[PDB]
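Colleague: Dropping a structure here in structure tokens format, bear with me for questions.
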Amino acid sequence: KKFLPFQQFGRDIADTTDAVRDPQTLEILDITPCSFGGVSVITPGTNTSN
Amino acid sequence: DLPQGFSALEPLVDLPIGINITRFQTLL
Ligand SMILES: *[C@@H]1O[C@H](CO)[C@@H](O)[C@H](O)[C@H]1NC(C)=O
Ligand SMILES: *[C@@H]1O[C@H](CO)[C@@H](O)[C@H](O)[C@H]1NC(C)=O
Ligand SMILES: *[C@@H]1O[C@H](CO)[C@@H](O)[C@H](O)[C@H]1NC(C)=O
């Protein structure tokens, strides 16, 4: 990202922070939330298998 | 005679100084 020198962080439409400045280094970091998703169980009937 | 166009003013300076400002002057 092309952060302007005054910007401490950046944010998405949800107001969630997308990117930040580090307080101990002049660097700008992207933040990606952790991988997640539905756990779906594919099964035959318990009459037939576990 | 202020030229037409578009510009975005950027913050540079921040002063915690609490001055009551109901007036101002220009130093030519
Ligand atoms: C954090 O520490 C490093 C190493 O001493 C220094 O270079 C850097 O300027 C410091 N950052 C801030 C924001 O004080
Ligand atoms: C499962 O269903 C079959 C019919 O397709 C039946 O013969 C069998 O006894 C059933 N088993 C259990 C544990 O209910
Ligand atoms: C600033 O000064 C004006 C008088 O010129 C006064 O009416 C106003 O209440 C003052 N504001 C503050 C925040 O002190």
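All residue numbers given for chain B refer to Swiss-Prot; the residues shown span 215-242 in order.
Cβ from N, Cα, C; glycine included.
Grabbed the feature section from Swiss-Prot, which reads as follows:
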- B:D215 to G: In strain: Beta/B.1.351 (VARIANT)
- B:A222 to V: In strain: 20A.EU1 (VARIANT)
- B:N234 to Q: Increased resistance to neutralizing antibodies (MUTAGEN)
Colleague: What recorded positions in B:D215, B:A222, B:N234 place CB under 6 Å from ligand 3?
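Modeller: Listed by sequence, the hits are B:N234.
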Colleague: Applying a 10 Å Cβ distance cut-off over all chains shown, what neighbour count does B:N234 (mutagenesis position) have?
Modeller: 5
Colleague: Using C-alpha atoms only, work out the spacing between B:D215 (variant position) and B:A222 (variant position) and round it to an integer in Å.
Modeller: 19
